[PDB]
Number of protein chains: 2
Amino acid sequence: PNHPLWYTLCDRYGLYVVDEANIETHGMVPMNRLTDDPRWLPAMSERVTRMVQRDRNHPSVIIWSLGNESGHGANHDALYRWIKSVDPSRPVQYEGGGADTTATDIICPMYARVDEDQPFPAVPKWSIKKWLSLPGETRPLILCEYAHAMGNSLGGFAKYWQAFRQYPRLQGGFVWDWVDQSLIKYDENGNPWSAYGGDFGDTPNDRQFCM
Amino acid sequence: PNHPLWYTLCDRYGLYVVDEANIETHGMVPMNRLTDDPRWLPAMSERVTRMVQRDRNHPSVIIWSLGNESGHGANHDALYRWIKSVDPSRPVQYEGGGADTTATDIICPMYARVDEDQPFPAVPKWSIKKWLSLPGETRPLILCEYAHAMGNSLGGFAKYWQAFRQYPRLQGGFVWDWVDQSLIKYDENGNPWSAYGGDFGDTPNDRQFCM
Ligand code: NA
Ligand code: NA
Ligand code: NA
Ligand code: NA
């Protein structure tokens, strides 16, 4: 959840918002170790419920998200249902555990390609065009992350947009991402420079992957 | 319906068969003028019912077809239901009137392209990958005719097969067609040559479009 003013500005300027619970457990092995554990249900529930109680009157919020990269666990299913129960006015999405689980109203993969399948075990990233028409699948598809804009990038961006316009159920996506997470440091002359991972003696670190 | 020996041979050698009613009214304007007319229902029903009564014990016959190029009329809907009622063992298909009407269990277009839409009014030929995922659509797609093999042709055949293999619900199709409809004529010396439309004094005629 963002600083409270963000939503007011999105209401007044006009931007659709996905409001997202502060739950990410990416570093667990496997990813759902905590989110499938009922002992962590209370902590997770507060991060979802208190978000909804705070932000439910903002028109700019159109979709609730259960968080990010925390696999898929039974706690997600419980909290998916909690939101559906308390606020039927908004769809609920969540990408973890393969992007099309029972905890999401929207097929919302990250970096699924336009034409190319990536058949990873358990959590494949199907071509988005193919994903829509998998046996029994009916949901809309909106990428929670796509077109990774790291440095000299966005090659193939036009390919996504051509597909979005051709396929009714391909309803777009959210580019990753808006702004480089660089921080300002100062050299011996006092001149500013843009710093990334490692530049603060932080270790281990993932270098420029924050930009 | 074919010569009776054909089904026996397909049973024994092993070929899946679509058994098709002798109903085509292509030249009508519009194409469904007779097939939407209750006065033509009796003549139409016999072409369907007597086919079913004849061929229903052949294992090779796996799909019934209501005919070809006769638009979509209420008579198709009635006859579709008649088959479903008398023989639940086989799907019923029919391409007329847009290839995805209420008279077909299978989306069965002719000459729908792999990637390229052909948005004709009333009867569009969607990209086959797109067609599958149109809002609410769930059926399998098998082209009743594709890859028109007229003369020096079958360009882009590999594109179909790549798509058939990638998409579960794209289940193939039937090439148009097997054999040139050329006829033998003899020159002054009695030497045989291959004849087509118009070569018999027949007029009007459509020339080589039979090959
Ligand atoms: Na779209
Ligand atoms: Na990053
Ligand atoms: Na297939
Ligand atoms: Na022809």
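All chain B residue numbers match Swiss-Prot; in order, they span 394-604.
Looking at the header, which is where the method is noted, we find X-ray crystallography, 2.1 Å.
Each Cβ is built from the backbone N, Cα and C atoms, and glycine gets one as well.
As written in Swiss-Prot, here are the features:
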- B:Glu462: active site, proton donor (ACT_SITE)
- B:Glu538: active site, nucleophile (ACT_SITE)
- B:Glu417, B:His419, B:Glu462: Mg(2+) 1 binding site (BINDING)
- B:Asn598: Mg(2+) 2 binding site (BINDING)
- B:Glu462 to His: Slowly inactivates galactosidase activity by reducing the binding of magnesium. It increases binding specificity (MUTAGEN)
- B:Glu538 to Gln: 10000-fold decrease in the beta-galactosidase activity (MUTAGEN)
- B:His541 to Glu, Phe or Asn: Poorly reactive with galactosyl substrates. Less stable to heat than wild-type (MUTAGEN)
- B:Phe602 to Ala: Decreases the stability of the loop 794-804 (MUTAGEN)
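Sequence features annotated in Swiss-Prot and their locations in the structure.
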residue	record	DSSP class
B:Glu417	Mg(2+) 1 binding site	coil
B:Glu462	mutagenesis position	coil
B:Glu538	mutagenesis position	strand
B:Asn598	Mg(2+) 2 binding site	coil
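Rounded to a whole value, the Cα-Cα separation of B:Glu462 (mutagenesis position) and B:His419 (Mg(2+) 1 binding site) is 5 Å. Cβ-based crowding with a 10 Å cutoff singles out B:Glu538 as the top-ranked of the recorded positions B:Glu417, B:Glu462, B:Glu538. Cβ neighbour density within 10 Å is lowest for B:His419 among the recorded positions B:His419, B:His541. Reported as a whole number, the C-alpha separation between B:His419 (Mg(2+) 1 binding site) and B:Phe602 (mutagenesis position) equals 15 Å.
Taking the C-alpha positions, the distance from B:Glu417 (Mg(2+) 1 binding site) to B:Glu538 (mutagenesis position) comes to 15 Å.
Taking the C-alpha positions, the distance from B:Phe602 (mutagenesis position) to B:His541 (mutagenesis position) comes to 11 Å. Listed recorded positions: B:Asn598, B:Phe602. The one with the lowest count of other Cβ atoms within 10 Å of its Cβ is B:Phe602. Of the chain residues outside the Mg(2+) 1 site list B:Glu417, B:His419, B:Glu462, B:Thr418, B:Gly420, B:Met424, B:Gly460, B:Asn461, B:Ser463, B:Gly489 have their Cβ within 8 Å of the site's Cβ mean position. Close to ligand 4, meaning a Cβ under 6 Å from one of its atoms, are these of the recorded positions B:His419, B:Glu538, B:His541, B:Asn598, B:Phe602: B:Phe602.
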